[PDB]
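S.K.: The structure under discussion is supplied below as structure tokens; questions concerning it will follow.
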Amino acid sequence: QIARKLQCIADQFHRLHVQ
Amino acid sequence: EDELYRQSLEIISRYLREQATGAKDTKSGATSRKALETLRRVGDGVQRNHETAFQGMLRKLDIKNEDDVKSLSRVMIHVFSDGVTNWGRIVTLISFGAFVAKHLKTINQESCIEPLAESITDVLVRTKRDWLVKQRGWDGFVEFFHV
């Protein structure tokens, strides 16, 4: 699903950028 | 009458249009300026890292005209259906929006970019206003992603 994928991407984005 | 909507639309529409055209636009300036710069840095990064997934999503959506925009509107609402709102989800939606705007430019539907920006702004300002206000709007957006 598209909405679920966007959610997943948003999660990866945060974990990659948290400092 | 709605300053938060106007500013949000200005930021999102400008980003989507310059991503599509490849040129910045000439025509609350302080906050909006910094937000746009931030959006360029962060949003371009999302599109780079997730270009393959974005492509797949686009194809499944099948956007050919203005009425197809509602299908993205329904998708975007669904993103926040779990009751969770954060800047990560917001930038991701705006980034996918820029990706779609590029697609609209390639298929000669450039006139669909504004309604695209308005639908994205509708989801964020109209349904998440309280949260946005709590983050001090786009000032908080700038601070959250400051590096």
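Here Swiss-Prot sets the residue numbers for chain B, with the shown residues being 171-197, 202-321 in order.
Method of determination (from the header): X-ray crystallography, 2.0 Å.
Cβ from N, Cα, C; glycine included.
I grabbed these lines from Swiss-Prot:
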MUTAGEN   B:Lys194 to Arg  Reduced ubiquitination
MUTAGEN   B:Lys197 to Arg  Reduced ubiquitination
MUTAGEN   B:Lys208 to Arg  No effect on ubiquitination
MUTAGEN   B:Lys234 to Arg  No effect on ubiquitination
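Describe the structural context of these features.
M.R.: When secondary structure is read from DSSP and collapsed to three states, B:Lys194 (mutagenesis position) falls in the coil class.
Taking all protein chains in view, 3 other C-beta atoms sit within 10 angstroms of the C-beta of B:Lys197 (mutagenesis position).
Contacts of B:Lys208 (mutagenesis position) defined by a Cβ separation under 8 A and a same-chain sequence distance of 6+ are given as B:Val316, in order along the sequence.
In this view, B:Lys234 (mutagenesis position) is surrounded by 12 other Cβ atoms within 10 Å of its Cβ, with every protein chain counted.
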S.K.: Look at the break of 4 unmodelled residues running from B:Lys197 to B:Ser202 and give the Cα-Cα distance across it in Å, whole number.
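M.R.: It comes out to 14 Å between the two Cα positions.
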S.K.: Tell me the Cβ neighbour count for B:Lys194 (mutagenesis position), meaning other Cβ atoms within 10 Å of its Cβ, over all protein chains shown.
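M.R.: Other Cβ atoms within 10 Å of B:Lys194 (mutagenesis position): 11.
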